[PDB]
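Okay, structure first, notes after.
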Amino acid sequence: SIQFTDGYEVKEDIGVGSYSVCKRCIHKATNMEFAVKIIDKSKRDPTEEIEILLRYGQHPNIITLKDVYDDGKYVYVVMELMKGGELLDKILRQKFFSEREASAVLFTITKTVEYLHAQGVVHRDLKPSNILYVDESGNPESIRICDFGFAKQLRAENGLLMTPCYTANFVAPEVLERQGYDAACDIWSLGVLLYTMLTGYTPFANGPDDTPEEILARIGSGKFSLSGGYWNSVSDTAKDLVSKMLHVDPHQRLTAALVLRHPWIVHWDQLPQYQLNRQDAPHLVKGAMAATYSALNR
Ligand SMILES: */C(=C(\C#N)n1cncn1)c1ccc2[nH]nc(-c3cc(OC)c(OC)c(OC)c3)c2c1
Ligand code: NA
């Protein structure tokens, strides 16, 4: 009945689109700010994404869905609007940011992911530009995972919503092994975020110009520096977690659960409180992230 435009008016683009765009919008009733993701139904189906937001959006650190419309051609998904900026971007421009801090941020984010995996949900696009602060309080509880345009809910061949705990229905093997790939891959994305967090540079790209072939090469051989330069003042326990989060074999790689049982997370009070020495080139790290994931998606 009621139309999207009826109750909202569009504004600037807030970026990051695929078969879809995100624009700022004002609820022309209450004058509050929100985001809206406008998807092309002829280019992708948003159903699996919208449900995830409906069932799971309640999580404090999952972006909150406010509304949704369908004019038969596009789907409009009105969500929370982030005002604190992209989380990594803000973290890298803090000269006074220590390991105790990094462990809290990661705690909050892995806790969100672990839950999602317990409900048979995998993200599959956990790059940094999808994690944001909702406000400028700089508090972990203001962190938000914000897209889901690639997440998948585990389903039996029978069409049944499955959780990794209940197996008594039939799910195809290749779908299961893959649900273990996509979960491991999420953890690897977090490990990349952690790496960049501690040192101010990413593990497999120096900047946006790196060739897709050398980036992929670095990834395929695993092997990423964990000592010297900006790793000097970084504790051993942190380096241990990083190696196990970026472990080149998805199988030996840590689970969301196990990450959260790691001493770097549990005994966070042990962690050094002095500022981290890091490269300070946030725009370069931005380029390098996009180069890394591009080389992953093409
Ligand atoms: C657009 C989606 C998509 N696709 N998205 C989420 N994360 C990255 N891309 C989108 C959907 C809902 C949103 N709520 N707030 C924002 C938002 C994102 C960004 O990052 C570019 C901002 O700039 C830092 C921002 O500030 C206005 C809001 C958002 C994006
Ligand atoms: Na939420």
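Sequence positions for chain A are given in Swiss-Prot numbering; the residues included correspond to 415-712, in order.
So this one's X-ray crystallography, 2.6 Å, going by the header.
A Cβ is built for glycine as well, from the same backbone N, Cα and C atoms used for every other residue.
Among the features that Swiss-Prot reports, active site, proton acceptor is placed at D539. Around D539 (active site, proton acceptor), the C-beta neighbours below 8 angstroms that are at least 6 residues distant in the chain are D561, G563, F564, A565.
In this structure, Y529 (mutagenesis position) is part of a helix by DSSP. The Cβ of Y529 (mutagenesis position) lies under 8 Å from the Cβ of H473, each of these being in the same chain and 6 or more residues away along the sequence. Quoted from Swiss-Prot, the note on mutagenesis experiment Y529 to F is: Attenuates activation by MAPK1/ERK1 and MAPK3/ERK2.
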